[PDB]
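Before I ask anything, let me first share the structure, which is written out below as structure tokens.
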Amino acid sequence: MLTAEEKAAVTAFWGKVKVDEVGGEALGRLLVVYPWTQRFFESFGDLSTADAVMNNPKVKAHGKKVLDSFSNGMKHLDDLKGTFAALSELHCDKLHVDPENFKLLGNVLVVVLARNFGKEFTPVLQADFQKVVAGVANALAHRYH
Amino acid sequence: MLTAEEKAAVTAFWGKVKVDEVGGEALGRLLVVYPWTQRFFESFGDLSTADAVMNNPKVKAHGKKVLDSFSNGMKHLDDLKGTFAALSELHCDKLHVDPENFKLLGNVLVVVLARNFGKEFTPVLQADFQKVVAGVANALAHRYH
Amino acid sequence: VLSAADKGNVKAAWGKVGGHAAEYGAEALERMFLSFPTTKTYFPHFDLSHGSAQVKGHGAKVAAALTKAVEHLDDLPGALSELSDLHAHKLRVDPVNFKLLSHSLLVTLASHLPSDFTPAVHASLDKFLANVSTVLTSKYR
Amino acid sequence: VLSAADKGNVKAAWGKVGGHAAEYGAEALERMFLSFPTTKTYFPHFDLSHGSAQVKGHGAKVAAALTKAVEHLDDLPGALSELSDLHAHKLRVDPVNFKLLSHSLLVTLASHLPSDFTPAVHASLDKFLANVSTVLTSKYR
Ligand code: HEM
Ligand code: HEM
Ligand code: HEM
Ligand code: HEM
């Protein structure tokens, strides 16, 4: 995947990322922006609106879990296939999430970092990040391909 | 992948397919139905109308070659990833075909066989075949996964 | 978006379907459930059995929607308002599913109308079914 | 198909971009060729070097095109004809590429407008761009 040069940049910037906040924001944007994803999150309660979604405690809670698994993915960045094999089994085999949605999340994730970091998250630095989020998406979709 | 059954049923059906004509049709339906795909085929001459495309010699001949590697991947359903390794490298590294089009073509192939075989192409036989063209669309996409 | 030729083609092809639209609508549903099993999870309350009363009876419904849509090609949003509400707001259908149904329908049409299923007609109906799926997946309330 | 609310939110968002529309235009192209290298194969005649005045002047053209679209949200086909002609008929741009620029633009808007880039605005802008993209990628002349 990344070279050494890129793999370092990605690890330094990621160090600066506030996991509580960013995970919840990304999950919630996903529910808000691609509304059908909400159907996987009915149990989650009121997801009627943006305000509802963003302020749902379970959403906020779930976002964390997600970013946490990402942060771990960022530690096993050369074996994402391995790092995510369980999660691939769950999302794919149990939940029945279509893998096109995994791209959507990784993409949403990218917009969130850029919101929170502005000029700090540079064209150069985002490019490297898109390769990560695609790997994790590919890794997650492993039980299909 | 397929089981013993799905495999022998699919193999039998395939014996009835005239590769010459069916490849040319599928390739041509791709170019007409999803017309951004013509940009890969510039050297093939006139692609200006549906009749041009269908009647184009270069298209038919290329269509023949397409189905040949398909018949081939039928003879190696067990290892599609090994089967399609060169073509994976050519399409992926040298032509840069977005893997999304591999699926369109696989689907266009399915509609063609249905056209040519009508009720003979049963809902149950269409099904095993969907696994087949998706198998194939994944092995070619391997230099993206 | 549809050209004037796209509309012609759809009208013409949808006409040839005529009285067989309920049947084809049913065949399309059976074919989708069979090839793409995950779609069935949208019908847990149904008997998705071969020849189901319920599948058959639904396939009639979906076709009568598309016949109405063909008569309102200029204003699908206006025409399909209540079906968007259902598919978009209530059921929250992942849009990948619409592709799998539209494929299924085209596979059906091809097998029953080989002479009429030309690559020009195939292109025009593809775009038509993409337009309908967009509307049904859109929340324009 | 956009809500009244989506068109509200798009207008709102685009007033804020205001006079940096060309700037953000350039930055989104710049982010797209960097992040998605294959998109470069469409600009073999370009200086694609970082800071190229050619990329800058083209972003001006793209943003200028989007601002036209914001004012003609009820007839994008009519507004964007000349541009479908180019993107679909002449250039034959693969549809996925429009996803890549749209994403890029969203990345761009996010980083310059953290306050205004609310999830709701995000949703609306996303829909807007998918609508523009469908237009430039349909052959309806
Ligand atoms: C980067 C992509 C994703 C990652 C890393 C990810 C990671 C996770 C993790 C860690 C869990 C919980 C782990 C556990 O609880 O054992 C989970 C659960 C879940 N994921 Fe994801 N997930 C991803 C994408 C998605 C997407 C896109 C969806 C659907 C839109 C989805 C739907 C779910 C659902 C429905 C659950 C279970 C929540 C419940 O209990 O209802 N996941 N995922
Ligand atoms: C399952 C999908 C595909 C298969 C099995 C396939 C197979 C092939 C084969 C066998 C060749 C030529 C081999 C050779 O002469 O070395 C080829 C070349 C080519 N394919 Fe495909 N292809 C597939 C998909 C596509 C798609 C989707 C596109 C674009 C929409 C595409 C565009 C091309 C092009 C531009 C060439 C070079 C053709 C030439 O100039 O001779 N292929 N592909
Ligand atoms: C061209 C696309 C579609 C059309 C024209 C269409 C049309 C309809 C119609 C007319 C109804 C119900 C009205 C009634 O039952 O009285 C309906 C309901 C429903 N549709 Fe669709 N639909 C489409 C796509 C889908 C897709 C892709 C799915 C999911 C795979 C889906 C899932 C459902 C479900 C679960 C119901 C309600 C079930 C029921 O009432 O028994 N629909 N759709
Ligand atoms: C929101 C989507 C897009 C819009 C509004 C857009 C808009 C434009 C505009 C306004 C022009 C100006 C051409 C002129 O001077 O008349 C243009 C040219 C062009 N667009 Fe796009 N574009 C979009 C997406 C794309 C994408 C995704 C690609 C390819 C990846 C693309 C490729 C081109 C090319 C190759 C040109 C002409 C370049 C040249 O002059 O050599 N466009 N586009």
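Swiss-Prot numbering applies to chain D: residues 2-142, in that order.
Looking at the header, which is where the method is noted, we find X-ray crystallography, 2.9 Å.
Placed from the backbone N, Cα and C atoms, the Cβ positions cover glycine too.
Residues annotated as domain 'Globin' in Swiss-Prot: D:2-142. For D:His59, the entry in Swiss-Prot reads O2 binding site, with the evidence type sequence analysis. Residues or ranges marked as heme b binding site in Swiss-Prot (evidence: sequence analysis): D:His88. Looking at Swiss-Prot, the entry for natural variant D:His90 to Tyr says: In allele Y. Swiss-Prot documents D:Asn132 to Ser as a naturally occurring variant and attaches the note In allele S.
In the displayed structure, how are the listed features positioned relative to their neighbours?
The Cβ of D:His59 (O2 binding site) lies under 8 Å from the Cβ of D:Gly26, D:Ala27, D:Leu30, D:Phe47, each of these being in the same chain and 6 or more residues away along the sequence.
Neighbours of D:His88 (heme b binding site), defined as other CB atoms within 10 A of its CB across all chains, total 21. In the three-state DSSP assignment, the secondary structure recorded for D:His88 (heme b binding site) is helix.
Long-range C-beta contacts of D:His90 (variant position), restricted to its own chain and to partners at least six residues apart, with a cutoff below 8 Å, comprise D:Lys140, D:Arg142.
In sequence order, D:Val2, D:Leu3, D:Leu77 are the residues of the chain that are 6 or more apart from D:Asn132 (variant position) and have a CB within less than 8 Å of its CB. Taken residue by residue with DSSP, D:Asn132 (variant position) is part of a helix.
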Taking ligand 2 as the reference and 6 angstroms as the Cβ limit (strictly under), which recorded positions among D:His59, D:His88, D:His90, D:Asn132 are close?
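Checked recorded positions vs ligand 2; nothing flagged, none.
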What is the number of residues in the domain 'Globin' (D:2-142) that are helix, strand and coil, as DSSP sees it?
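Within the domain 'Globin' (D:2-142) the tally stands at 106 helix, 0 strand, 35 coil.
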